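First comes the structure, then the notes that go with it.
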Amino acid sequence: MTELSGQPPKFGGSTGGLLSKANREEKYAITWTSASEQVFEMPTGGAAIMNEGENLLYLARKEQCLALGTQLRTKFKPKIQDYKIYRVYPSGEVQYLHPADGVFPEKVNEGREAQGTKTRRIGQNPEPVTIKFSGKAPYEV
Amino acid sequence: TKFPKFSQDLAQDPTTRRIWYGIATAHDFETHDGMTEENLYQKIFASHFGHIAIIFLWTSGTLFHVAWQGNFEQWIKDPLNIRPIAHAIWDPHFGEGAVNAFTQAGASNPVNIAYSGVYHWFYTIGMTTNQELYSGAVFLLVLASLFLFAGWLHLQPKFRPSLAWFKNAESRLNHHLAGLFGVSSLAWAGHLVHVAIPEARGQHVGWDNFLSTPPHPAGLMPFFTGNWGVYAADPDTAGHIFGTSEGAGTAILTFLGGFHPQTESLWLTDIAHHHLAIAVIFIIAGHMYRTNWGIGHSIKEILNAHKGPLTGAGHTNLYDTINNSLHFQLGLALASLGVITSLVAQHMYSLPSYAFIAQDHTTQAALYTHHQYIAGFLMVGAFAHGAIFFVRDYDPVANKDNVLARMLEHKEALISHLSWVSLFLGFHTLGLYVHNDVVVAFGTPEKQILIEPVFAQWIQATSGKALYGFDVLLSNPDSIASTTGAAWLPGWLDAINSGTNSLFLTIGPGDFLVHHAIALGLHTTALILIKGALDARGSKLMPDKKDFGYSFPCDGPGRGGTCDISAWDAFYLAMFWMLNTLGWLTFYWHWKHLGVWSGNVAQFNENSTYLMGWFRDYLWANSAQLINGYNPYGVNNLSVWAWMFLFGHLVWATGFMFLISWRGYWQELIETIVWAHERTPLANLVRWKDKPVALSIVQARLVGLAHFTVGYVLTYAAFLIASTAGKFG
Amino acid sequence: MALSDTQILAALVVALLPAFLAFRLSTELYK
Amino acid sequence: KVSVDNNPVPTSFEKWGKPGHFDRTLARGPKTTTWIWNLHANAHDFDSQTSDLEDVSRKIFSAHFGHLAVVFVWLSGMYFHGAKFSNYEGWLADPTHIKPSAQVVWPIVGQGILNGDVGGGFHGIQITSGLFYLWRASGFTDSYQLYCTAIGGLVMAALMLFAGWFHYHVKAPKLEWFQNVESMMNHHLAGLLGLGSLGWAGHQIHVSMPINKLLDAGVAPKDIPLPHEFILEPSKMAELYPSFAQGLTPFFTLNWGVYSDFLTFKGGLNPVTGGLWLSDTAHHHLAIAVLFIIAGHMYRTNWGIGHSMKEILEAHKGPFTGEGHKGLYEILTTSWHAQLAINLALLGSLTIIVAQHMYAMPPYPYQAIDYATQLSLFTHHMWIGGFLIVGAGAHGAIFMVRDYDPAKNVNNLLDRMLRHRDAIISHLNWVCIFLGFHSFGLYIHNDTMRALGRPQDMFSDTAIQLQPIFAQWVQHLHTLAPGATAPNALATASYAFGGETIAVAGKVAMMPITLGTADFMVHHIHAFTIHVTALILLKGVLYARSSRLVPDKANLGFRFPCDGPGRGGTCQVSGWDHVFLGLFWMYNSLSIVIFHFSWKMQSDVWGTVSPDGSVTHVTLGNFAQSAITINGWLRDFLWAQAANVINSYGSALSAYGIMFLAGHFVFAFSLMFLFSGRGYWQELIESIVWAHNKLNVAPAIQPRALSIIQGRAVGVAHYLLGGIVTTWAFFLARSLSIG
Amino acid sequence: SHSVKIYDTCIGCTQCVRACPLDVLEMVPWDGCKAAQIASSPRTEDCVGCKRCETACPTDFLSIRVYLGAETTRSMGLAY
Amino acid sequence: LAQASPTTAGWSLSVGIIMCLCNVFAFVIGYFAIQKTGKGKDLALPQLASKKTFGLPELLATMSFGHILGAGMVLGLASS
Amino acid sequence: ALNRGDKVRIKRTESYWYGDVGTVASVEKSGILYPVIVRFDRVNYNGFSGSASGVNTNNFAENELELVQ
Ligand SMILES: CC1=C(/C=C/C(C)=C\C=C\C(C)=C\C=C\C=C(C)\C=C\C=C(C)\C=C\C2=C(C)CCCC2(C)C)C(C)(C)CCC1
Ligand code: SF4
């Protein structure tokens, strides 16, 4: 949370990456620890070279960061499970995203509430004329 | 707030789809937030008054144009061999060749020949001068201003009507049957009695003499006491000449029938007597229900007491649905308007009621296909709004075991059997045509299949025709219905058996085949709209159609693929079928009347059985005078129609744009273009305030369909007007 | 027969007022 | 260095039962009707079924052998059709008077009307492929020889089938024989491209020269006997051309001057027959034979001398390029798809070259007599080229999806491509906008000006001229060239560049083609359409792996419809749909080029020539005034030339009109597939299923809808076929009745 | 935001959380199934509507449903 | 006509000063063109001073090149 | 309530498999929401675009099925 320790990967730079929204509204970042030096592909186009130790890389959307993360899971023979996702604001604040608890959402850990979990079947949705001329919708209620 | 203001859901994003959808949903008042019955009905009433204002101002504008820049009185001097004028042309880009090719009909400025056919209307009502047309224009203008002022007046807080006033159905029906349809027809009947009949016979009626001159030598008391035959004493004979008095009696009400022997028109006495009789019948019909007196009927009692043994619950509790669902009654109203406009179109060519309208073929053809396209549009919209009613306003608990519940139960068999009728009819129509095609391709027309439409000649003969010789029940004097002694028999029997009018044309096998093609288009389009409506609340692919709304893009690549699943997409595939069925109708009508007007009916009687003459005799040969609107030598008056023809062709392909290619590729392209705008020097000093993006799937589909429609109608209108004007100028 | 310039100006000055009161209607119907 | 294996997969009959055993999920059976389309879809995609290159490459080899077998069956059938059931001798006795024919029709349902009077005492249907001119140039004069060719081709097609069965089922080579691409290149430049050139050089020297040299004089075809008694008897060569009597001694002593009697550099055309000089083609084939035999000694295979591809690809690297072409050899000797894209692209462009050299320099005798064979041959070769080049784009895209490895291409050229793909698409969009506004805008302006009838500010010869000075300058240079810069060419390279009118018996063959402003605007239209097609296929290749709309789309595959209605909508993001629209753009561009070809050479170079020196075109020279606009394009080319199509009925050409109407029907039926989606008709099919369940005649295999990509495929197929068949009907119907 | 709702007919196959590439679903304990695990969506304001979730689950008219509502350029999927 | 007129082999000048020195130059090139010579199937066992020293395929390659280069010499030299 | 091997008919009306019969597979412990796992012979719509096969097994409860045998 303090600072993003690492190094930009050995790359020749790409013109298909960050845009003015990166310095204007928000932009993304991802860090990981590499067991050994090898080569990967960066989701905005091209192949980059990671280095052993901490690596720092910046992106602009969540799709790119999670595609890269799934690549570092399911491409390399020594599996990497040490990638964290960060978002930075131009005001200088940083925020952690995932995994917030520290374990993947594929499995189950305690200390968690369940929300958006309605206890009714498909046909037990309220029929729309009882919601007619109200601010809500049948899917919300 | 930021535009659009009426929904915070559309004011939360910087994308340009916000702008597109803010243009898109400005009339969907139900989707608006903070929305009740009171606000909705008040905006309804305001928008209705605004539309009536648009109607009357449009009529005032066209009337002012035909008054000022037209050639009305020089057409009064001779009404047959002079083309009318719509308005002059103000365009600085005209070279002198086009100026010489457009300044015609005795004018000094370049003008356009009017094909709207309002000249015959203003003649047959009797607007003999331009000053009177100016008075009419200013009168409808101040009437439109009156509706504007009333529309603003009713939206004050003190004059906003209550919910129950809009709810009171019985008073609305009694008023609209009596005080809208009856007394207006009485007024128009009086207008024909006291203005149109004397101006037709020649004697002048001004704005200071009508209170003095009587419309009949006898008074009102023969109408009162015992003898209405005084008004049916001296009709205008067959030797009558319009605008003068030789062979002209002074009867106002008679029903001799037939046509006008001079100009092939309906007698104005027939129209006046007819309007008066319809006025009587609607004034009687306007007193059905109880309003405030206790005498009459109630909608709820009649609609609930009609039960059934095997119907189910009959029609119970429907009144609560139709009165509390605007979409249902809107669909009924639009369906009634569509069928009545189809009847307008298909009755105006056969039994016209205007002087010299049977000669100017361009106006007749244009007006027929005008009202026919209007019919198609309005009543496919009726079907679409019925589908929207099923989406949004159906009540399962209020309509338990209702007739609509039975409809949703047997919708499967209904859709299946629309499909069966469509396939049977289409297979045999196409098979008959292609067998005729292959047979005449080898030079042996004796093996063609020419099915005589026996029922068509049967109804022709029982309606009065004696050419086919079936002589059943009307033309034979031996039947009991011939010696009825009615006053329409000689005029009608003259009208049917005279080979110079378009009424009850001679029918051949090509008419049988093309009528089967029309019935095919009908049944296909009906299948499309019915399965779009009846399956809008359930499908084994997606029974959650009521949850998502009415117009949604898809439901994803899962479950095998869900593209084009909404009822909006059913309308999307419906519109092409509507346009095609209208097209088949209009090609058949135009080719048949070209054959009749040319006098060479044999080419239609022989070449219509096989596609060759459709594609060659009509679609190829009649296009020759179209395209020569500008030869490399010079131009003529048909330049604008040909250039608009090519214009509509380009519109058709430029909508076939959106009708082929979908979103994601276009999104990648426009995103790369955004990157181009980003890194370039001397162009970062200005940045957009609204984010650019590709159109949505539903919006792209809509704009492709709209382009298809406008290009289609533009090309057909241009070809029809130009070819009909070229052949019979 | 002949037209007059005063007729065209009279039509224009009677047609001005539906435009003004329709502007007022569009102003009031924005809410 | 060969390495083979014995009996890798033995023959059986049981695998033909239970079809679909190649895949793992298609073998359960017909549980739904989509399984049939899945079976037909992946029946040739052998790459994704197995893993290693070994067995799949054996399958490819056997598949090539099957393809050579089937094309050999087709060629043997065509030779037998031309042999027994044709008019080859009756046509060969005369020249321009009698139209040739190579097909008869059974009179069954009135088809004898189609079997019209072709001329020369026969009733049938007219040929237009041009095989008669080929057989006259080769030296065919008897039906028994053609029957021998047919039976030999059929039996060696059976030989090819046996060879394929052997090479897959008995002896299959390893990988190690395949990557030896140096031996591939050396043998293909040496053996295939060289021995055929030498063989046809011998055929033209020995057979074509005396046959045509006596046939142009006026000798009847049944007077002279066969070429074998020529090759036995050298005195006929000696009495015809005295250079044969000197023997092969001047060849070996390099005194080739005496050989110029029959090995010439005449150039131009043949005024007797309208084709090219056969001596010129013999000299051509010998020269290209020498060139290819020299070219087949580039590469190192087993004896030290030559070159290696790895070294030469490492040897090139630039200051602006980086490390250079390292890595191309692995990805281009490992993935079949990259090489397929290369060969398909160059084959498509080569076919375009073939047609563009056929039309202006007719190589075969009597080709320029009838315009139907010329026009039809040109447009057919162009359509083949368009199909092949779009397929090359498709397979380059699928290579970038499937077989590309990001690890072995660090800082490579493909890395730079995927690095500035956004820039390449950007600047190609800008040139697309440029040629769109500045070429079609001229036509819109010209049509608007002609709509006002003011030609003083038009774009024409009689108005503001956009004169193609470069093409006219190169034409003038080609006219001046054979006198000054080509000393050993007495005539010109062609009269199509410019020169004097060359006529033939009765008709005209080729005149110089003047280039006005209309051709300038047309060439700009061409460059614009080619740029659009290049844009869409180039993006479909480059954006096929990753993009910042969806980054993980390569994990899905190559053939996927969409990624849901999210992100605003992701319909047609994959490269398959890029190809699906590229087919439409190919269709549009080639329709324009063949319309311009037909109208320009119907207006300027063809017609009837009078003996006094004047010519008379069929359209009387309207291209300089009616092709400048677009409404004139609609009337003077489409309406004017459709009359021969739509007035041929009851005559001998009713079939062309029937195909014309059927092609319009197929085009209209394609809109089925293009416009609507899937769920609408899957719902409709389900209602039909309920109806059939009511009768208890429900099918065991459950009926389902076509998939979205399947619907797009069938749609572009029907649209494209409808366009091709109606264009074919119009072209043959117009250009056959010209006479 | 693209609202996502999950109903009470979940088995617990955990393909539902496995397929979504935006890390919005999460798998929470429960007691009404054999797996004793129902899925949930605690971060709904960053799923874009890709609807791969609706393809993932093999139950008949699957427990999870996504709905397209008020959109934001955060959830519209742009790089600018 | 004016074609490039060739002559027969005079066998005194046309073969000696033209292509024999060209074969000599081909041997000179073969001294400084082939990076790797001696691994052919036959190694050309009878070595010599400077003529048959490296190997068979180098010898045939340089002799074929001498032939083609001398043919070019005698054709492009005689009568321009 | 139902045992293994029962040929049972379903009446949910919100499923594709309405008006169908088939064999129940297994019943798990009491207190669970949907105990009755049924096996059919047809297939529903499940799968990606152009998928080879969907699913044929789903679990329901007692209060919407009807035993026939
Ligand atoms: C979508 C929907 C819907 C629908 C609508 C519609 C569209 C309707 C219609 C309909 C129609 C469209 C109708 C029509 C009709 C007519 C008829 C049915 C008729 C008849 C018959 C008869 C009986 C006749 C008689 C006669 C004769 C015999 C001849 C002469 C004349 C007379 C009259 C005499 C609704 C909204 C409701 C609801 C929801 C869904
Ligand atoms: S909703 Fe379906 S896919 Fe998601 S966890 Fe539950 S059973 Fe699995």
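Since chain E takes its numbers from Swiss-Prot, the residues it shows come out as 2-81.
Just so you know, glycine gets a Cβ as well, placed from its N, Cα and C.
Taken verbatim from Swiss-Prot:
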BINDING   E:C11, E:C14, E:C17, E:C58  [4Fe-4S] cluster 1 binding site
BINDING   E:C21, E:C48, E:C51, E:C54  [4Fe-4S] cluster 2 binding site
DOMAIN    E:2-31  domain '4Fe-4S ferredoxin-type 1'
DOMAIN    E:39-68  domain '4Fe-4S ferredoxin-type 2'
MUTAGEN   E:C14 to A  No detectable PsaC, D or E
MUTAGEN   E:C14 to D  No detectable PsaC, D or E; when associated with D-51
MUTAGEN   E:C14 to D or S  Considerably decreases amount of functional PSI, grows mixotrophically only under very low light
MUTAGEN   E:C51 to D or S  Considerably decreases amount of functional PSI, grows mixotrophically only under very low light
MUTAGEN   E:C51 to D  No detectable PsaC, D or E; when associated with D-14
MUTAGEN   E:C51 to A  No detectable PsaC, D or E
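Here is what falls inside 10 Å of the CA of E:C17 ([4Fe-4S] cluster 1 binding site) among the recorded positions E:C48, E:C51, E:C54: E:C54.
Within the set of binding-site residues (E:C17, E:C21, E:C48), the lowest number of other Cβ atoms found within 10 Å of a Cβ is recorded at E:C21.
In space, E:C14 is the closest of the recorded positions E:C14, E:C21, E:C48, E:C51 to E:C58 ([4Fe-4S] cluster 1 binding site), judged by Cα positions. E:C11 ([4Fe-4S] cluster 1 binding site) sits 20 Å from E:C51 (mutagenesis position), taking the CA atoms of both as reference points. Ranking the recorded positions E:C11, E:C14, E:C54 by how many other Cβ atoms lie within 10 angstroms of each Cβ puts E:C14 at the bottom. Cβ crowding, taken as the number of other Cβ atoms within 10 Å, peaks at E:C51 among the recorded positions E:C51, E:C58. Secondary structure of the domain '4Fe-4S ferredoxin-type 2' (E:39-68) per DSSP, as helix, strand and coil residue counts: 7 helix, 6 strand, 17 coil. In sequence order, E:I12, E:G13, E:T15, E:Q16, E:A40, E:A57, E:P59, E:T60, E:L63, E:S64, E:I65 are the same-chain residues whose CB sits within 8 A of the CB centroid of E:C11, E:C14, E:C17, E:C58, the residues recorded for [4Fe-4S] cluster 1 being left out. It is 8 Å from the Cα atom of E:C51 (mutagenesis position) to that of E:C21 ([4Fe-4S] cluster 2 binding site).
Here the domain '4Fe-4S ferredoxin-type 1' (E:2-31) is broken down by DSSP into helix, strand and coil counts: 5 helix, 7 strand, 18 coil. Taken in sequence order, the binding-site residues E:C11, E:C21, E:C48, E:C54, E:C58 that lie near ligand 2, meaning a CB under 6 Å from one of its atoms, are E:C11, E:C58. Between the C-alpha atoms of E:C54 ([4Fe-4S] cluster 2 binding site) and E:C14 (mutagenesis position), the distance comes to 12 Å. A straight line from the CA of E:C14 (mutagenesis position) to the CA of E:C21 ([4Fe-4S] cluster 2 binding site) spans 14 Å. Filtering the recorded positions E:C11, E:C51, E:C54 for a Cβ under 8 angstroms from any Cβ of chain D leaves E:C51, in order along the sequence.
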